[PDB]
Amino acid sequence: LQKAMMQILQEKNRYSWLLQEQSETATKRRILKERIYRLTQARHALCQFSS
Amino acid sequence: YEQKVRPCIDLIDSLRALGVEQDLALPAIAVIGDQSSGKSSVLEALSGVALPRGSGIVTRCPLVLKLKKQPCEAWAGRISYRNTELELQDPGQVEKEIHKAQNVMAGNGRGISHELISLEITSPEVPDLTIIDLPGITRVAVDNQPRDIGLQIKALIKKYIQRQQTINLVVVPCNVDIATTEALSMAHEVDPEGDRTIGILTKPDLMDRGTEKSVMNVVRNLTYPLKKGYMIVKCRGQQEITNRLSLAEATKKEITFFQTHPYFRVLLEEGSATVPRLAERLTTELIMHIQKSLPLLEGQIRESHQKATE
């Protein structure tokens, strides 16, 4: 099986179809990136207030 | 046979109005190309009237071109997204109205908007089929925007084209490389075989020199990855579009041009046949995508009852 999955890699045109977009998880990945970033720099600003 | 395949199409049309536009793997003919490639000019030769060439104008929002064929005298109408059914009366009045629609739907020109418009023509002279015109990939900044508008178009397109029963119709100027062309890269991500991708040729009126002729020889023997091959659409003179001379005359003026020059005669007959069949080819593909999809359509709907009811 292991050796067989390395056979898949040999084509160089299939990369974008093998990766095919869901695409609403991907649509949400940008929003979550922000929201956790925003909660970080919120936790940071507050951390400095009490310190 | 001819009669009974009509209301099978009219089911999908019924679905796309009444039912959910999201998720569902709905049969659908999708047009891909860049703003100034003239992907609008194909549908104008295809139906007679559609959105003006003007100063660089293409659609800024998904434009549903419903074509219906019946014996009595022609009519036009468009359904607005605000729940308004508009009678334009004769199909000569169509260009004036649609240009207004686009301009409104996109926020007074902003370049992107994903709100549908649904246009219908019923006439005796049009093939009866439904094509969906996605916004054409602009290569320059739309108005003063903080965008990036062409990226936003790509994102709209990828969502439509990725579904199974979506037919991918790609529009390539004959002297430009197909392989190079952004539309075919985009459709290669959702179709690497060339199975539901169709290539339609435009602008045969700028081939002057033999560099052009060498590209024509190459698409003849088809080294590009298309398995449904290629079709040649005559893109219609500045007088014809301006005065609106009939599609029964245009059938004669399109067919005449290709037959008389032998090189075009050759490209045409190799690609399909001497009498163009694009509409009857699209109708064939449409109906073959529909009648394999009836158990799968029955099952998505049935499933989404249970997901949203929980």
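Residue numbering for chain B follows Swiss-Prot; the residues present correspond to positions 93-402, in that order.
Structure determined by electron microscopy, 4.6 Å.
Placement of Cβ uses the backbone N, Cα and C atoms for every residue, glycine included.
Over in Swiss-Prot, the protein carries these features:
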| type | residues | note |
| --- | --- | --- |
| DOMAIN | B:115-387 | domain 'Dynamin-type G' |
| BINDING | B:125-132, B:225-229, B:294-297 | GTP binding site |
| MUTAGEN | B:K131 to A | Loss of GTP-binding and localization to nuclear pore. Disruption of nuclear import |
| MUTAGEN | B:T151 to A | Defective GTP-hydrolysis. Disruption of nuclear import and cell-cycle progression |
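This view paints the features noted in Swiss-Prot onto the structure.
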| residue | record | DSSP (3 states) |
| --- | --- | --- |
| B:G125 | GTP binding site | coil |
| B:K131 | mutagenesis position | helix |
| B:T151 | mutagenesis position | coil |
| B:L226 | GTP binding site | coil |
| B:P296 | GTP binding site | coil |
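Each of the binding-site residues B:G125, B:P296 was scored by the other Cβ atoms within 10 Å of its Cβ; the lowest score goes to B:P296. Nearest Cα neighbour of B:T151 (mutagenesis position) among the listed binding-site residues (B:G125, B:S128, B:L226): B:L226.
Most Cβ neighbours within 10 Å, among the recorded positions B:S128, B:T151: B:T151 holds that distinction in the structure as shown. Spacing of B:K131 (mutagenesis position) relative to B:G125 (GTP binding site) is 6 Å (Cα to Cα, whole number). For B:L226 (GTP binding site), the same-chain residues lying six or more positions away in sequence with a CB closer than 8 A to its CB are B:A122, B:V123, B:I124, B:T151, B:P154, B:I245, B:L248, B:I249, B:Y252. Around B:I229 (GTP binding site), the same-chain residues six or more apart in sequence whose CB sits under 8 Å from its CB are B:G125, B:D126, B:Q127, B:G242, B:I245, B:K246, B:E274, B:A275, listed in sequence order. Neighbours of B:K131 (mutagenesis position), defined as other CB atoms within 10 A of its CB across all chains, total 26.
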